[PDB]
Amino acid sequence: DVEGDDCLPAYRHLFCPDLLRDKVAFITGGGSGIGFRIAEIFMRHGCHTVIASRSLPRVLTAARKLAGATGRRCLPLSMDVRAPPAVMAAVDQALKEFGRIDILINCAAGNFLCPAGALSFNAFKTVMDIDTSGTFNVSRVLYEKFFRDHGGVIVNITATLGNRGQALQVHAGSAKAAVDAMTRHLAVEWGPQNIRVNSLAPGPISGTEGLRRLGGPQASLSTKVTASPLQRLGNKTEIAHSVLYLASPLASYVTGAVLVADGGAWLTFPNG
Amino acid sequence: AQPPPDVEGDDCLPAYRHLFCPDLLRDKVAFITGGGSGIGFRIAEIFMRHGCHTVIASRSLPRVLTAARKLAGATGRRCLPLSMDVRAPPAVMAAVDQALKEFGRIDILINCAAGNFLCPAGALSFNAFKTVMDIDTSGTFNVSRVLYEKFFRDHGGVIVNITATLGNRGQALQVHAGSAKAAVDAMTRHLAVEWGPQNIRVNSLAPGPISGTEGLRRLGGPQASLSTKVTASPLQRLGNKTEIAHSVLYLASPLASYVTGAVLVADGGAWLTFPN
Amino acid sequence: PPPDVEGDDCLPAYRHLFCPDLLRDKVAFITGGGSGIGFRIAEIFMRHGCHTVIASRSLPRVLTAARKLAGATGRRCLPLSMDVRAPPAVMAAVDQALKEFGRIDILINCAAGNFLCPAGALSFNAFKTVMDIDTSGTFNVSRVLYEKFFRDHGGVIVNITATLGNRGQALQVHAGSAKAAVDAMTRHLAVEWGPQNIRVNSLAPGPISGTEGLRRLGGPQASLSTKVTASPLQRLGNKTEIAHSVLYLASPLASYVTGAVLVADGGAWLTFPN
Amino acid sequence: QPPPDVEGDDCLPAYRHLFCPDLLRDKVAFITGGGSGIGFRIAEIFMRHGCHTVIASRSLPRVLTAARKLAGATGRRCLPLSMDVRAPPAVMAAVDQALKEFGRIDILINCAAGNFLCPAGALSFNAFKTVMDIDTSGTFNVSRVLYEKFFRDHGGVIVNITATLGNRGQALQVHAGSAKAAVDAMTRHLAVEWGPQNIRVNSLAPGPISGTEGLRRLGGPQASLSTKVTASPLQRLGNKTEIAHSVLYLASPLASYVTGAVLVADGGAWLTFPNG
Ligand SMILES: CCCCCC(=O)SCCNC(=O)CCNC(=O)[C@H](O)C(C)(C)COP(=O)(O)OP(=O)(O)OC[C@H]1O[C@@H](n2cnc3c(N)ncnc32)[C@H](O)[C@@H]1OP(=O)(O)O
Ligand SMILES: CCCCCC(=O)SCCNC(=O)CCNC(=O)[C@H](O)C(C)(C)COP(=O)(O)OP(=O)(O)OC[C@H]1O[C@@H](n2cnc3c(N)ncnc32)[C@H](O)[C@@H]1OP(=O)(O)O
Ligand SMILES: CCCCCC(=O)SCCNC(=O)CCNC(=O)[C@H](O)C(C)(C)COP(=O)(O)OP(=O)(O)OC[C@H]1O[C@@H](n2cnc3c(N)ncnc32)[C@H](O)[C@@H]1OP(=O)(O)O
Ligand SMILES: CCCCCC(=O)SCCNC(=O)CCNC(=O)[C@H](O)C(C)(C)COP(=O)(O)OP(=O)(O)OC[C@H]1O[C@@H](n2cnc3c(N)ncnc32)[C@H](O)[C@@H]1OP(=O)(O)O
Ligand SMILES: NC(=O)c1ccc[n+]([C@@H]2O[C@H](COP(=O)([O-])OP(=O)(O)OC[C@H]3O[C@@H](n4cnc5c(N)ncnc54)[C@H](OP(=O)(O)O)[C@@H]3O)[C@@H](O)[C@H]2O)c1
Ligand SMILES: NC(=O)c1ccc[n+]([C@@H]2O[C@H](COP(=O)([O-])OP(=O)(O)OC[C@H]3O[C@@H](n4cnc5c(N)ncnc54)[C@H](OP(=O)(O)O)[C@@H]3O)[C@@H](O)[C@H]2O)c1
Ligand SMILES: NC(=O)c1ccc[n+]([C@@H]2O[C@H](COP(=O)([O-])OP(=O)(O)OC[C@H]3O[C@@H](n4cnc5c(N)ncnc54)[C@H](OP(=O)(O)O)[C@@H]3O)[C@@H](O)[C@H]2O)c1
Ligand SMILES: NC(=O)c1ccc[n+]([C@@H]2O[C@H](COP(=O)([O-])OP(=O)(O)OC[C@H]3O[C@@H](n4cnc5c(N)ncnc54)[C@H](OP(=O)(O)O)[C@@H]3O)[C@@H](O)[C@H]2O)c1
């Protein structure tokens, strides 16, 4: 893996390189962090991407690196997942450029550490809007604009925070638990349109804004990482492999599932 | 086996036999959002029948006034009716100040306020989804958060969140409510962990299909097909609001001194067998 | 927190929060009722008008319990020797109970076995013995109860379980696995037996003072008190607290509750180290 | 549009790689129940990815017939062994013989199980305990022997085949639901203890799968099954190849960061299937 939002210098295939040949994946948050590596790894298996987030310069920069490293197409778009007309405009544009969308990865999210007693009403609601309503919004627009009529696959990038009520995280754990339930609800309603919907819940991942923001001090982090079952942080590529699995015809019979890829961290990490 | 008595409407029970001691919550005060109708009305009544005063808070001032008169009249306890939207933190803050000025303490918070309706996820508008999130999830947070600041942080207290089982199986026509209620269940865990040291217990209670409630009216669907699924459910009957109020009273009371961070399902096993 | 005593002795006083007649003239059959949690459960039931049958392997253990329980409460306590793994002995014990009281209203599956052991060092027979006592044994007394009385008259079952299996607690593969099976069993029996008017729920305790489980598995005093003070309610639970939640589930106040797992652990599984 | 399958315990007559065919190159997988149903298809698919297999169950005819077909179809080695997961000394012999023959074991798939429909009231103690013994004690016995004999010192991957039965307490299945739920917990326990020796442990819980003894015994009548399958999210039964794909994913370097997890691969079936 690479720490920054840059592409791998080399890659060995474990899935066939034509696994998503000529498919198109729409990736919210695909300009940094996990969403960046997911876009890269999809493109190394023949997939074209659309990457969409608020920051136009961020997606433009990412798109040039992704296309450069892989030779597939990456369409960068500016859109806030909370603004349905912008989501609609983005999906219209993707359809016009590529003609099809096969996979939606809902990776956009926001998080920060804060005691629940100190978190403002707006702060709590901002996270629910971005993670939960934003995931609903983008799924809801895809369904309507393409997936209802053509089938499709969704992966929701979630978390394990809500499992044990991770301190300082009431906002993110609540929103992410909402998205996991949302995964089952959509899996039930939309499966008969040939749409699969699963969640993938990463553990602590090196080279991501999430870890830089939420990981805490270095010394306290190593101790919890060393006491976790695989004894290390996960990396962006490993997460992208799991997401790629779930988005691919190799998960043809998998829907309504939450796959945890955390190295067993949620089983042992401290809380309180 | 006979359930305890209930009445279909938002009226008090004409008789009641105690199974908890009548002084279980002697002179305590409970703040109940949505205490003017349905489950929250019956919760308020049963609490007041165990010695508790209540504050009942929801949007509609006529609704809580009508409710408050009935509740005091049937129980000899004090009920303060307050108009307050759980989504509007200045309104929640003013309602909590008024309650504390009236009573000088609040011991229990019941988050019962919510919104729901049947709608396919493919026809649900963005505003519709978000509105449910706002009332169930953000409103429960806002009221808990304001209670924390104004009293519980310094004095302890007990929260009971009224949730649902909708999200366990992804119940059709219900993505909004099931998502909202699953967030609240996580919030229960989160607050129990952070607020435990302040002597605050937080739990969820998740009801099954309940007779005499607007949620059954709106969500239960056609009578004949509702009967089929109830009869096929393990206790073969709808729950009633008084049964749900007993489970809430259990969690809100010193009988649950060691219960925090837990979700108690009171649904007669419905989620295990209902169709999806 | 309501008072408790460390030993298998009755409370010297007790404040009622349920009505004293909550279980008037019911009969509860309680496996493991001669020590620890089950003994306090028998006591608290009997202080609510209920008679008890307490059954475990050691007749000495249940004889001395029954004497203490009947003396403290003025209700009846029948002590029986019975291994939950042994259908003929389980059948005999339930026949005796019915001969004695003419009814059983409530079953509490509290009998269990446990100890700390790393998975790689645990023998095949040690793993299977825990499975046998906790899971097959609970099934055994439950089905025997069904066939002899609950099928035709209704009843209530509470299974005492654990949170060990949620995060896969180290040194506890056997007990975590066994208790997660009983929680599934709770849902299965609730479904099949609900239409005969039988409710089935699980109660999963946290770390409880005054118990063999805490003595055996709590570990050194100083690492125990560190995790305890780092847990949400910052204390151990006590046996009276668990009995109160068990009594709740066993009682008509939980008329609409079945197939549920109620966790009573002061939030300890959310925060305890693994 | 699923990958192809054959109904009987025969190899696929054609195949298209979606994983690289060297994904498990020169590894050895020990598979209990590897001579029929889902375990047969796991062995084949692993063999098509460069893996040698050892298949172990009670019936020698079964695993003899299987190992010939598997070697024939793939060009890899398949060591068949009579072995009862319930007998530790036979488990120890079989693992010793696998290690003698191959020099290594990389992967363990615990697929051996037993099941049948029976109401709890008609299920005897011995019947319940039998299913607990094969499914739970057996999966423990095999993992424990592998651990000591090889995985402790060399690392490894275990996949336990489980089920969703215990989620909603599926009728007529108290035995299998209980045993499988115990296995999903053991997955978590083993991952926590054995992770630091470089061993991953995950569960894979299949839905109703065509071409299996489990479907034949449990699926019930055709008409009633079709109805429930047609009303499930993907509107079809899973097949053995799809399950093999998921199991291979978990057993492979693509799942390097996955441990203590349960992957449900059931086409959403547990969400909607009736629990009559
Ligand atoms: C383990 C990780 C898994 C979980 C998910 C992730 O990791 S995501 C990985 C980490 N990456 C990110 O979060 C990247 C994207 N994040 C963001 O954009 C931000 O952090 C954000 C979510 C607040 C930004 O959104 P917006 O611009 O919409 O909102 P804005 O900054 O106006 O803030 C809205 C409210 O949140 C409050 N707020 C913002 N930061 C806060 C903080 N650190 N602690 C407390 N409260 C805070 C603000 O004060 C304000 O409340 P008031 O109005 O009361 O002042
Ligand atoms: C097991 C069963 C569990 C049941 C438990 C429960 O959850 S609660 C028990 C049920 N009782 C209830 O009171 C349900 C709550 N009552 C309500 O409907 C609530 O008052 C509410 C959720 C709509 C909130 O009302 P508001 O006045 O804030 O909102 P408003 O009426 O402006 O509607 C907000 C958005 O929702 C959409 N909307 C409203 N009703 C809708 C419906 N039946 N089907 C589809 N969409 C609907 C609206 O058109 C609007 O979207 P646009 O902007 O697109 O027009
Ligand atoms: C936080 C939640 C925790 C809750 C706590 C609980 O669940 S209840 C916990 C507290 N209470 C109790 O356990 C009291 C009852 N316990 C018991 O009776 C026993 O300890 C028991 C569980 C083993 C059951 O006794 P049995 O007579 O049936 O079994 P027996 O004595 O033959 O032992 C069976 C196998 O287990 C192994 N064994 C026994 N104790 C062991 C130990 N401390 N460490 C490792 N292995 C052990 C034996 O060596 C033997 O294996 P070999 O044949 O291979 O030699
Ligand atoms: C939707 C999700 C689905 C989930 C999927 C799954 O897990 S199912 C996938 C697995 N499917 C299978 O292939 C099952 C194949 N396995 C089998 O060998 C058998 O059914 C078995 C486990 C019982 C066989 O083992 P044994 O030969 O050791 O057992 P044996 O016949 O001696 O029986 C042991 C005890 O069980 C009782 N028993 C056995 N079969 C029974 C039945 N159909 N109904 C009632 N009781 C039965 C016996 O009478 C005896 O108890 P008494 O001593 O009282 O007489
Ligand atoms: N890192 C971890 O250890 C970890 C652990 C568990 C879960 N996760 C999850 O993994 C995902 C990515 O995490 P990360 O650590 O990789 O953080 P990251 O790089 O900050 O990714 C979050 C992305 O969200 C986009 N985004 C935020 N708000 C948005 C909005 N309103 N509309 C559209 N786009 C928005 C951001 O781009 P803009 O700023 O340009 O909008 C950014 O690319 C998140 O879903 C997170 O919850 C991460
Ligand atoms: N009935 C069931 O079968 C069932 C099943 C599972 C869960 N539940 C849960 O049970 C609780 C009670 O539901 P119920 O069926 O009895 O329905 P209900 O009578 O309609 O109660 C909901 C209450 O919420 C109040 N409310 C709605 N929005 C609000 C807001 N923004 N601010 C403040 N108050 C608000 C309403 O009063 P105003 O209109 O006056 O504001 C109302 O009194 C809910 O949490 C519900 O999700 C019910
Ligand atoms: N203490 C805690 O912190 C804690 C935490 C979570 C769960 N629990 C659960 O609470 C319950 C009681 O635990 P405890 O700590 O109070 O331990 P305890 O006093 O040792 O109780 C266990 C009882 O089970 C009986 N028993 C054991 N094997 C038996 C068999 N084969 N047949 C019949 N009876 C059998 C024992 O009596 P005989 O020796 O006379 O048979 C003993 O009375 C158990 O289910 C335990 O798993 C306790
Ligand atoms: N088929 C489904 O729809 C479905 C659904 C959920 C889960 N599953 C699970 O998938 C796995 C395979 O099931 P299947 O439906 O494919 O049925 P299956 O072909 O009968 O497979 C079960 C295998 O277990 C072996 N076995 C049984 N007891 C054993 C013992 N004591 N020791 C060693 N081996 C033993 C059997 O062989 P011997 O008789 O030769 O020992 C048989 O090969 C099972 O774990 C089952 O629980 C299946």
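Here chain B follows Swiss-Prot for its numbers: 2-277, in order, are the residues you see.
We read in the header that X-ray crystallography, 2.1 Å was used to get this structure.
Even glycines carry a Cβ here, placed using N, Cα and C.
For B:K182 (NADP(+) binding site), the Cβ neighbour count at a 10 Å cut-off comes to 29, with all displayed protein chains included. Taken from Swiss-Prot, the feature NADP(+) binding site applies to B:35-40, B:60-64, B:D86, B:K182, B:208-214, supported by experimental evidence.
Listed in sequence order, B:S84, B:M85, B:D86 are the same-chain residues at least 6 apart in sequence whose CB falls under 8 Å from the CB of B:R60 (NADP(+) binding site). Under the heading substrate binding site, Swiss-Prot lists B:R60, B:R88, B:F118, B:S126, B:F127, B:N128, B:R219.
Where Swiss-Prot documents B:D86 to A as a mutagenesis experiment, the accompanying text is: Reduces enzyme activity by 98%. Residue environment of B:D86 (mutagenesis position) contains 19 other Cβ atoms, counted within 10 Å of its Cβ in all protein chains.
The Cβ of B:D137 (mutagenesis position) lies under 8 Å from the Cβ of B:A114, B:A115, B:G116, B:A178, B:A181, B:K182, B:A184, B:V185, each of these being in the same chain and 6 or more residues away along the sequence. Record note (Swiss-Prot) on the mutagenesis of B:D137 to A: Reduces enzyme activity by 97%.
Looking at Swiss-Prot, you'll find the mutagenesis B:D186 to A noted as follows: Reduces enzyme activity by about 95%. A 10 Å cutoff on Cβ-Cβ distances gives B:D186 (mutagenesis position) a total of 24 other Cβ atoms nearby, all chains included.
On its own chain, B:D268 (mutagenesis position) has B:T166, B:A207, B:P208, B:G209, B:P210, B:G240 as residues at least 6 apart in sequence with a Cβ closer than 8 Å to its own Cβ. What Swiss-Prot notes for the published mutagenesis of B:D268 to A is this: Reduces enzyme activity by 97%.
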**OP:** Give the helix, strand or coil assignment DSSP yields for B:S38 (NADP(+) binding site).
**Re:** coil
Original post:
At the level of the C-alpha atoms, what whole-angstrom distance separates B:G213 (NADP(+) binding site) and B:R219 (substrate binding site)?
Top reply: 11
Subject >> Within reach of chain A, those binding-site residues of B:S38, B:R60, B:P63, B:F118, CB-CB under 8 Å >> reply: none
Subject >> Residue among the binding-site residues B:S38, B:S126 whose Cβ has the most other Cβ atoms within 10 Å >> reply: B:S38
Original post:
Given that the record lists B:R60, B:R88, B:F118, B:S126, B:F127, B:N128, B:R219 as binding substrate, what is the largest C-alpha to C-alpha distance among them, in Å?
Top reply: 23
Original post:
Of B:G35, B:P63, B:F127, listed here as binding-site residues, which sit with their C-beta under 8 angstroms from a C-beta of chain C?
Top reply: none
Original post:
How many Å lie between the Cα of B:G35 (NADP(+) binding site) and the Cα of B:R88 (substrate binding site)?
Top reply: 13
Subject >> Sparsest-packed among the binding-site residues, when each Cβ's other Cβ atoms within 10 Å are tallied, from B:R88, B:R219 >> reply: B:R219
**OP:** Consider the recorded positions B:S38, B:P63, B:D186 and say which one has the Cα lying nearest the Cα of B:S126 (substrate binding site).
**Re:** B:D186
Subject >> Greatest C-beta neighbour count within 10 angstroms, which of the binding-site residues B:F118, B:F127 >> reply: B:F127
Subject >> DSSP three-state assignment (helix, strand or coil) for B:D186 (mutagenesis position) >> reply: helix
Subject >> Listed binding-site residues (B:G35, B:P210), ranked by Cβ neighbours within 10 Å, top entry >> reply: B:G35
